[PDB]
Amino acid sequence: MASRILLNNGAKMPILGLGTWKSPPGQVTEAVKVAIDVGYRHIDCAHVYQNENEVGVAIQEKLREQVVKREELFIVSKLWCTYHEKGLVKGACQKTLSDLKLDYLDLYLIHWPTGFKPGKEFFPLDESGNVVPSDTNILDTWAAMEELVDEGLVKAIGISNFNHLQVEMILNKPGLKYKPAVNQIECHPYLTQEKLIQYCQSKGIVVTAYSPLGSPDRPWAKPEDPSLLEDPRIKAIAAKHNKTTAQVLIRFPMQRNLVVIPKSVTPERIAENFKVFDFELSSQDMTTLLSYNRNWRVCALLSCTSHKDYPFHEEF
Ligand SMILES: NC(=O)c1ccc[n+]([C@@H]2O[C@H](COP(=O)([O-])OP(=O)(O)OC[C@H]3O[C@@H](n4cnc5c(N)ncnc54)[C@H](OP(=O)(O)O)[C@@H]3O)[C@@H](O)[C@H]2O)c1
Ligand SMILES: O=C(O)COc1cc(Cl)ccc1C(=O)NCc1ccc(Br)cc1
């Protein structure tokens, strides 16, 4: 299987990338350096992760060392919810560019479909704990994203955590100039996303699977939640293939024509996670993994559920 997938902007995107949410700032520079050394060419970033400066130090050092050329890297970031406004989008993108020490992004995503009140706080709340919305809509935010392409700041634009109706809304936007290249969504054997993936793929939108290992380090994890990495059924498939459970969990989305972005700051795991291009899951393995769906989401947040554009009320 090829290492890159063709996007609807004509560029190629590496199907394996390194995730950076929760990567501590004192560890992420080395994580990214190691990743690039062992073959990663795609890094998934976001302003809200608060570590783009440190990710950027690594990228810049590897460019300076001439380990890789800029054209060989595929750097992704995301517009946070408090920047949905027309007058804030460019500056948000530019802050990310400055922190990452880049002149352009390969892909810039609307991080969540919901706009929040601008200000210093990433999750502005009212006194009762509800997020404070902005009156911005996804269509006007999309127009602002299109401007970034036309100014040369980003090569591609896309969306993240958009449900099927929201993707459709963008595709049906009056005067749409650029289709979204990517929808980045949670996807793993406990949240298999068959409906949304089929819709997006049918429209030529590439899907990126986040939290492919079930995000065991998510800060809201409870001791009782299901655990992909410990699931004996998945362990059995891994054992049959002489691979680790994580390697199976990474190969799974790859064979569905998805991009996948496992996170690690452990050098041995960063390397392990990349060694997924030399084995194949059978069709029976794939269907078996799909059968584990339980509609379980890592990524959801009670404080945001009443926002008009919160994505997880719809079935898909
Ligand atoms: N667009 C969005 O809204 C959104 C939401 C969530 C995530 N994402 C992106 O997707 C990325 C991945 O998702 P995620 O960070 O939620 O979780 P994940 O990649 O599913 O899991 C990361 C966890 O798995 C551990 N791990 C990694 N490789 C392992 C291996 N080979 N064996 C055992 N454990 C391993 C990591 O530990 P160590 O790091 O300690 O090694 C870390 O605790 C994020 O970092 C972010 O870039 C985007
Ligand atoms: O959104 C992500 O990429 C990962 O999740 C988070 C990352 C940070 Cl740095 C801070 C908060 C979250 C989080 O709570 N995500 C869940 C969520 C769900 C719906 C909306 Br709208 C916003 C966040």
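Each residue, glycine too, has its Cβ placed from N, Cα and C.
Other C-beta atoms found within 10 angstroms of the C-beta of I261 (NADP(+) binding site) number 25, with every protein chain shown included. DSSP assigns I261 (NADP(+) binding site) to coil in the three-state reduction, placing it in neither a helix nor a strand. Taken from Swiss-Prot, the feature NADP(+) binding site covers 10-19, 211-273.
Neighbour list (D44 (mutagenesis position), Cβ cut-off 8 Å, at least 6 residues apart, same chain): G17, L18, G19, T20, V76, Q184, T208, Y210, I261. Looking at Swiss-Prot, the entry for mutagenesis of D44 to N says: Reduced glyceraldehyde oxidoreductase activity.
Record note (Swiss-Prot), mutagenesis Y49 to F: Complete loss of glyceraldehyde oxidoreductase activity. The unchanged residue is displayed. When secondary structure is read from DSSP and collapsed to three states, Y49 (mutagenesis position) falls in the helix class. If you take the C-beta of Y49 (mutagenesis position) and look for same-chain residues 6 or more apart in sequence within under 8 angstroms, you find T20, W21, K22, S23.
The active site, proton donor annotation in Swiss-Prot covers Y49, and the record cites experimental evidence as its basis.
Experimental mutagenesis is annotated in Swiss-Prot for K78 to M, with the remark: Reduced glyceraldehyde oxidoreductase activity. Using a 10 Å Cβ-Cβ cutoff, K78 (mutagenesis position) registers 25 neighbours.
For the mutagenesis result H111 to N, the note given in Swiss-Prot is Reduced glyceraldehyde oxidoreductase activity. For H111 (mutagenesis position), the number of other Cβ atoms no farther than 10 Å from its own Cβ, over all displayed protein chains, is 20. When secondary structure is read from DSSP and collapsed to three states, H111 (mutagenesis position) falls in the coil class.
Positions annotated as substrate binding site by Swiss-Prot: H111.
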- Task: Round to the nearest Å and give the CA-to-CA distance linking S211 (NADP(+) binding site) with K78 (mutagenesis position).
- Result: 16
- Item | Which of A221, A271, the listed binding-site residues, has fewest other Cβ atoms within 10 Å | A221
- Message: Which recorded positions from the set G10, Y49, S211, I261 have a C-beta atom lying less than 6 Å away from ligand 1?
- Response: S211, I261
- CA pair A271 (NADP(+) binding site) / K78 (mutagenesis position), Å rounded to integer, equals 25
- Message: I'd like the Cβ neighbour count for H241 (NADP(+) binding site), meaning other Cβ atoms within 10 Å of its Cβ, all protein chains included.
- Response: 16
- Message: Please list the recorded positions from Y49, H241, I261 whose Cβ falls under 6 Å of any atom in ligand 2.
- Response: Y49
- Note on the structure: Other C-beta atoms within 10 angstroms of the C-beta of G10 (NADP(+) binding site) total 9
